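Asker: Structure provided below as structure tokens; questions to follow.
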Amino acid sequence: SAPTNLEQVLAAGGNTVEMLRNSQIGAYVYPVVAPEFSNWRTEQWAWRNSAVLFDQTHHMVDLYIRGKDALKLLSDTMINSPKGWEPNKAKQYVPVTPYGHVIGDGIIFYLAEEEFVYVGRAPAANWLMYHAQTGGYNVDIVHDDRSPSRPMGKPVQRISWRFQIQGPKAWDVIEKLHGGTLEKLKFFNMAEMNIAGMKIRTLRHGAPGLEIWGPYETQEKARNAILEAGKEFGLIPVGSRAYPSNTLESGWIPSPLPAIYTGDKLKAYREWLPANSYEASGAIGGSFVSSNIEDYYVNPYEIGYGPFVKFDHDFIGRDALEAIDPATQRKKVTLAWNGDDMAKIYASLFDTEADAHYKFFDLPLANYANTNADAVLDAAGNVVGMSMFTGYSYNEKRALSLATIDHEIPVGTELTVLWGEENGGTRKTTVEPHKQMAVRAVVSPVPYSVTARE
Amino acid sequence: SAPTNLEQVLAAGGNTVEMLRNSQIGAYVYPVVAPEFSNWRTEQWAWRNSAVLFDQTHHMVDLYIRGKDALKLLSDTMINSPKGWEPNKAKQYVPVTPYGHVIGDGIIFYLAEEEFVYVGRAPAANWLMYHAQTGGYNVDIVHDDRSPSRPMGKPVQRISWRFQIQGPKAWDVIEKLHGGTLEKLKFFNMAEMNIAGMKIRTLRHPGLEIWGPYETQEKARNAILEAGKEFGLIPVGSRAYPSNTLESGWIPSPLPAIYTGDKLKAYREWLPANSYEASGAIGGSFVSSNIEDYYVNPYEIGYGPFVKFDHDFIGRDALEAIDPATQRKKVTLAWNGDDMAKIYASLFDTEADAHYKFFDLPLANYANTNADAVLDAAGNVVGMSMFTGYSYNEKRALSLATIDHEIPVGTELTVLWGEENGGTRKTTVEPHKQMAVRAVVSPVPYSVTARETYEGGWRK
Ligand SMILES: Nc1nc2c(c(=O)[nH]1)N[C@@H](CNc1ccc(C(=O)N[C@@H](CCC(=O)O)C(=O)O)cc1)CN2
Ligand SMILES: Nc1nc2c(c(=O)[nH]1)N[C@@H](CNc1ccc(C(=O)N[C@@H](CCC(=O)O)C(=O)O)cc1)CN2
């Protein structure tokens, strides 16, 4: 009969990389929220120059974790130190496999004693649920999936609404809503604020700003209050088209491949994951090609989570991470793509004589799979890194990507990103026929700041 | 107190053009349907090379018109001849004002005796509703609005679902669903077909438009996609969908020519203050302080052949007085690909004070009425470009325009792309500078035309 878990899918599908690079899943969608409210350029501009409302209600998985062993479950599975962790502090939860590779990540809120909520993409939520169900933990779990990618006019519901108020004028909007001064608490500390007489819990995700959430039913009331108060300061809502491009400027890589496709110690997990999970059904896109799925894995140090690793508690993969030498690991950078090469990519769309054009680079977000992997090359043609999230900033007037590259490459080095896939493109439904191009890219800081080439 | 009709809005709103060109309404949205199912390039390609399912359920107003005087109401307001019109034939309804200017258009289905339904944009439905109410007609009307632009996850409902199966393999898919041979009905005649045991009414567009009660939408959709998989049929999302008309030649967006004239004052005093006409937007480079310079008459947008003086109709006297031979003509403008490359290159220029107006793909409109000036080599306004985007099938940017009648096919003109002084206050407009784009006058529906050279560029 047909598979019911990921292990059976892999045992049937041939080479794992070939299966994922030709998946028919289609685009990774940021659902439900209007694609644009004004236009994505003005919306990008506003978060740097005035204020914005980000609507985060629909594109992330929420996992509510309650019970006596809830903290134990988190401690056992995260690289992060649990020491001194008290309610009203959030952490960027990063779990690794027994082999030291990143499964995923999200934000875990310590809400009350024995009460936590994870927010992020599916993979780290899947890992938490597996260990909660099979590891003998005394916990209760409520899974609230991200909203359907194409709801078709059907109704949509979540447990909570989730917004951010950001931009240089964000604190003015927040204080106007609050009705008084509000202390700028420390990064990732949680407090509360008033909105139209409601007690609204907050998270410092600062130009300071806040993330706020509440029961789904008060979404419109909260939203209307924020937009009305924000008008004086030029606050505008951001649509789903501009929304995900924000991370190109801030430097968080959303899309590491869940490193769970190989390894005897991960087999029981592969047998637990359903055949229609994110991990079985998703796609890999881009120019980086290897026949071994392990070559797509990253460890925490390679994508900026090195400083989170704390060998002060027992956790899955701790021995693997202790054996890593942090000083030689690849490092997360921003690649600043050459504007002349970008013009050449778009020009090929309007070339009526050419046999092929370069891969369409959508704006402001150019990803065409849920895991992105473009090869980064030096001037000799060696593969020196992997570019993992790609798009464009109207603030910078530059195409940008987030990448992990060999540690010895200095800031300001001109590399190339291989943009597009081989042999006319894979069979992904996001991929039109196209030829590859080497794009020149200057290694830049993360978060992005402008860098001289030299 | 909020106003309740358009005349109040105009009397308080300053210059009418300035009001409409700075409207805060935002984008003209094709709502509800997923923006993409595969990607818009493959979707465009499939309607010329395999088969597609267009989903038309949500972006048009439906106006059902029933009763003894239903046909008389249509005949009294359309330029079209009613002769030979009987149930199971559709027409492209085109009403003009008493001054001979186009209000709008859409398809009217003659469903049965005394039973009609109009499908299209709001303006012609509004006009029909006004005359149904004030003209002394024995008719009942049911208005079913297009879906909200941003439903916010709230549920949506229409009276009917409405699809098209199109492309070179469309009839193969149609017959596989039918269970046998199906006759190629004549253009715009209506019949029926089988879909999953249901009797589905059809309209000939070489493919079909089909419709049915809203509750059977997913049953119909699933059967179409399942049967079409054999022939490479795929669904088209809302991003690619509206660019189809760039290739086929229909201008969707004439300005409803109702803003001036004493004979239209009573209509303005009835139109709601939040109507399409009151709240919408005009975008583009064509600038005049006189709203009437944005009006078109039916000859200018391809509807000249529809005008028949065999019946009484609003605007008959005005249209009689027009010389069809001296009127502007509908064409396709093929935009120069090097000028397009330059438009997109400016987005990646970190040093320029300004960039050219963003050209979204595959549809570039940023208002519900579009009006870009078309210029000759001397800079005379010789036309108006009215719908703009790009075809992956042609690897070309295209616009639909109406231009001076004497301008030959193959002539190179320019379209002024973008707005003046950094751009209007429309929420779709980022700061930008204008660019003159070279464009070759081509036939409609579009076909590739060789450029024709003149002494120092075509002028006059
Ligand atoms: N609900 C919520 N969940 C989320 C996101 C969100 O937006 N809100 N966005 C994603 C997480 N993105 C980031 C980006 C940056 C940081 C960050 O800045 N972390 C600190 C360390 C945090 C810690 O001490 O644990 C640092 O110094 O890098 C954290 C999550 C996924 N899940
Ligand atoms: N439901 C439905 N309604 C619609 C559209 C649709 O897609 N389906 N699309 C829009 C109308 N578009 C066209 C395009 C071409 C023609 C057309 O081809 N007309 C014939 C004449 C038809 C007649 O005899 O009156 C001609 O010779 O030009 C008609 C409507 C709006 N209304």
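Numbering, chain A: per Swiss-Prot, residues 2-207, 211-458 in sequence.
Cβ coordinates come from backbone N, Cα and C, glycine included.
What Swiss-Prot shows for this protein is this:
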type: MUTAGEN; residues: A:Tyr29 to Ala; note: Almost loss of activity on vanillate
type: MUTAGEN; residues: A:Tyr31 to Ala; note: Almost loss or loss of activity on vanillate
type: BINDING; residues: A:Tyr31, A:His60, A:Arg122, A:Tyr247, A:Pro248, A:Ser249, A:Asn250; note: substrate binding site
type: BINDING; residues: A:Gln57, A:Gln93, A:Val120, A:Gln165, A:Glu215, A:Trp256; note: (6S)-5,6,7,8-tetrahydrofolate binding site
type: MUTAGEN; residues: A:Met61 to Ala; note: Almost loss of activity on vanillate
type: MUTAGEN; residues: A:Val62 to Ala; note: No change in activity on vanillate
type: MUTAGEN; residues: A:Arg122 to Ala; note: Strong decrease in activity on vanillate. Loss of activity on vanillate; when associated with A-147
type: MUTAGEN; residues: A:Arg147 to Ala; note: Loss of activity on vanillate; when associated with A-122
type: MUTAGEN; residues: A:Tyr247 to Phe; note: Loss of activity on vanillate
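Quick one: where do these features end up spatially?
Answerer: In the structure as shown, the Cβ atom of A:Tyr29 (mutagenesis position) sits within 10 Å of 23 other Cβ atoms.
In the structure as shown, the Cβ atom of A:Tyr31 (mutagenesis position) sits within 10 Å of 22 other Cβ atoms.
In sequence order, A:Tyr31, A:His60, A:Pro258, A:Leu369, A:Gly395 are the residues of the chain that are 6 or more apart from A:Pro248 (substrate binding site) and have a CB within less than 8 Å of its CB.
Spatially close to A:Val120 ((6S)-5,6,7,8-tetrahydrofolate binding site) yet at least six residues away along the chain are A:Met61, A:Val62, A:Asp63, A:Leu64, A:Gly107, A:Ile108, A:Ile109, A:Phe110, A:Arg163, judged by Cβ distances under 8 angstroms.
Counting every protein chain shown, the number of other Cβ atoms lying within 10 Å of the Cβ of A:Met61 (mutagenesis position) is 23.
Within the same chain, the residues at least 6 positions away from A:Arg122 (mutagenesis position) whose Cβ sits under 8 Å from its Cβ are A:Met61, A:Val62, A:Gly105, A:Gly107, A:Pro258, A:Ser259, A:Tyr282, listed in sequence order.
Around A:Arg147 (mutagenesis position), taking its Cβ as the centre, 21 other Cβ atoms fall within 10 Å, counting all chains.
All chains included, 24 other C-beta atoms sit within 10 angstroms of the C-beta of A:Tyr247 (mutagenesis position).
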Asker: The deposited coordinates stop at A:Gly207 and pick up again at A:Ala211, leaving 3 residues out. What Cα-Cα distance does that leave, in Å?
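Answerer: Between A:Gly207 and A:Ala211, the Cα atoms are separated by 6 Å.
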Asker: Which recorded positions out of A:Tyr29, A:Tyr31, A:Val120, A:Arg147, A:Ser249, A:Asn250 lie by ligand 1, going by a Cβ under 6 Å?
Answerer: A:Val120
Asker: For each of A:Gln57, A:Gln93, A:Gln165, A:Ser249, A:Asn250, count the other CB atoms within 10 A of its CB; which of these binding-site residues has the top count?
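Answerer: Sorting the candidates by Cβ neighbours within 10 Å, the top entry is A:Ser249.
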Asker: Taking only C-alpha atoms and a 10 A limit, tell me which of A:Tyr29, A:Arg147, A:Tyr247, A:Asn250 are near A:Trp256 ((6S)-5,6,7,8-tetrahydrofolate binding site). These are the recorded positions.
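Answerer: So the list is A:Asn250.
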Asker: At the Cα level, what's the spacing in Å between A:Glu215 ((6S)-5,6,7,8-tetrahydrofolate binding site) and A:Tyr247 (mutagenesis position), rounded?
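Answerer: Rounded to a whole number, the Cα-Cα distance is 14 Å.
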Asker: Nearest to A:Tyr29 (mutagenesis position) by Cα, among A:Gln57, A:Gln93, A:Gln165 (binding-site residues)?
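Answerer: Closest by Cα: A:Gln57.
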Asker: Express the distance between the Cα positions of A:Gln165 ((6S)-5,6,7,8-tetrahydrofolate binding site) and A:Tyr247 (mutagenesis position) as a whole number of Å.
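Answerer: Given the Cα positions, A:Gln165 ((6S)-5,6,7,8-tetrahydrofolate binding site) is 11 Å from A:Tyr247 (mutagenesis position).
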Asker: State the count of C-beta atoms found within 10 angstroms of the C-beta of A:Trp256 ((6S)-5,6,7,8-tetrahydrofolate binding site), not counting that atom itself.
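Answerer: Result for A:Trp256 ((6S)-5,6,7,8-tetrahydrofolate binding site): 16 neighbouring Cβ atoms inside 10 Å.
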Asker: May I ask for the distance between A:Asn250 (substrate binding site) and A:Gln57 ((6S)-5,6,7,8-tetrahydrofolate binding site), taken between their Cα atoms and rounded to an integer number of Å?
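Answerer: Distance (Cα to Cα, whole Å): 12 Å.
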Asker: Applying the rule Cβ within 8 Å of the centroid of the Cβ atoms of A:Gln57, A:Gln93, A:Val120, A:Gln165, A:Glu215, A:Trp256, what extra residues of the same chain belong around the (6S)-5,6,7,8-tetrahydrofolate site?
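Answerer: Neighbours found: A:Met61, A:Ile108, A:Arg163, A:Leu204, A:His206.
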Asker: Would you mind reading off the Cα separation of A:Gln57 ((6S)-5,6,7,8-tetrahydrofolate binding site) from A:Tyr247 (mutagenesis position), to the nearest angstrom?
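Answerer: The Cα atom of A:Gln57 ((6S)-5,6,7,8-tetrahydrofolate binding site) is 9 Å away from the Cα atom of A:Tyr247 (mutagenesis position).
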